[PDB]
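Engineer: The following block contains the structure, expressed as structure tokens.
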Amino acid sequence: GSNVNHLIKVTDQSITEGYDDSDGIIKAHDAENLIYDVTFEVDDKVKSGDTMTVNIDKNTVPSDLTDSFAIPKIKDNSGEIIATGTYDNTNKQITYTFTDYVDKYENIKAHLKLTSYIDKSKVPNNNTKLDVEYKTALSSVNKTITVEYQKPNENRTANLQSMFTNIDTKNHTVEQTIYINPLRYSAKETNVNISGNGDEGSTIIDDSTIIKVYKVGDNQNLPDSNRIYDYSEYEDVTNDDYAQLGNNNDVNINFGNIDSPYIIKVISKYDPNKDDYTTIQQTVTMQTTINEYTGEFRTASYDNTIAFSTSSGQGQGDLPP
Amino acid sequence: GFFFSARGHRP
Ligand SMILES: [Ca+2]
């Protein structure tokens, strides 16, 4: 079995944005995906064991929150498997290996519809214009898009934002990265509440919840992507004495008077019995006091919901007469 | 066979 990219004839390719109300812009924080569609012909000379490749843009990944996933098998309309694929994270490349199917059928053609998301490690900044390129065999297609990230929600001195940055479907946990006071306001008597009681979904907050807090230095700038790839870069100021569970599937973290941004990384579990991943939602609320004499306060909230997309591979060959 | 990401919302 050897490379047969030269024996693959790509007849159609397209890169499509997951949503239709923001053309030219990928709202990564709204979970907007990039869909790569490609149709190709497989030369009859191709035999079992031969391989072909498919590439996603180097600024993208198949899955944003996970590193483990299955590449779609290419099956024909009878269910027969034409090829199976594997993914290489180092070069964002998929390799498909043809089965005995190619030695039985002829005039084989196939179509792939592959989902992908912006790779936050490659695109830390908001408004990053990219000329994304996807490839199949020796053919390619390009599309210019701008990556847009979210902004903090603020109310007086209370200001924050958050994003889910991982999901472990085996252990049923999600990771949420929270930016507290990204605007560097003078937030008095700051309290941060993390709640698993959402209006569209939920998570479980209890004594198993893992919370870590980091301080952002005067010389540092949090990435707009809302995802930290190297926490050793930030000062760990975690102190469990300031985190206390609440009476409503929640937890309260006392920050006191602050003027700098902080990062909270939380690992919480979600109900294993859920049948809809989009019902995994975690809410965060930052409270600050705006009047030291009356205690009058203000709150700013943010919430995240898990999102997902799927990929597929279809094909068909003719049984020779 | 699921590929994950996440959404953000501001109340
Ligand atoms: Ca868009």
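Sequence positions for chain A are given in Swiss-Prot numbering; the residues included correspond to 276-596, in order.
When the header is checked for method, it gives X-ray crystallography, 1.9 Å.
For all residues, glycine too, the Cβ spot is worked out from N, Cα and C.
Straight from Swiss-Prot, here's the annotation block:
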BINDING   A:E292, A:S297, A:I300, A:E307  Ca(2+) binding site
MUTAGEN   A:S338 to H  Loss of interaction with human fibrinogen
MUTAGEN   A:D339 to A  Loss of interaction with human fibrinogen
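Structural setting of the listed features?
Structural biologist: Just so you know, the Cβ of A:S297 (Ca(2+) binding site) picks up 15 other Cβ atoms within 10 Å once every protein chain is counted.
Cβ neighbour count for A:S338 (mutagenesis position): 21 (other Cβ atoms within 10 Å of its Cβ, all protein chains included).
Contacts of A:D339 (mutagenesis position) defined by a Cβ separation under 8 A and a same-chain sequence distance of 6+ are given as A:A303, A:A306, A:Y392, A:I393, A:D394, A:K395, in order along the sequence.
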Engineer: Within 10 Å of the Cβ of A:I300 (Ca(2+) binding site), how many other Cβ atoms can be counted across all chains shown?
Structural biologist: 17
Engineer: Nearest to A:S338 (mutagenesis position) in three-dimensional space, by Cα, is which of the binding-site residues A:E292, A:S297, A:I300, A:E307?
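Structural biologist: Answer for the nearest of the binding-site residues: A:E307.
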Engineer: Filtering A:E292, A:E307, A:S338 (recorded positions) by proximity to ligand 1: which pass a Cβ cutoff of under 6 Å to any of its atoms?
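Structural biologist: Going through A:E292, A:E307, A:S338 in sequence order, those close to ligand 1 turn out to be A:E292, A:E307.
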Engineer: Whose Cβ lies within 8 Å of the mean position of the Cβ atoms of A:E292, A:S297, A:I300, A:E307, the Ca(2+) site, other than those residues?
Structural biologist: A:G293, A:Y294, A:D296, A:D298, A:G299, A:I301, A:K302, A:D305, A:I420, A:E423
Engineer: For chain B, give the subset of the recorded positions A:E292, A:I300, A:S338, A:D339 whose C-beta is less than 8 angstroms from one of that chain's C-beta atoms, in sequence order, otherwise 'none'.
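Structural biologist: Out of A:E292, A:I300, A:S338, A:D339, A:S338, A:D339 lie under 8 Å of chain B.
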Engineer: Residues with Cβ closer than 8 Å to the Cβ of A:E292 (Ca(2+) binding site), same chain and 6+ apart in sequence?
Structural biologist: A:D298, A:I300, A:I301, A:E307, A:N308, A:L309, A:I310, A:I420
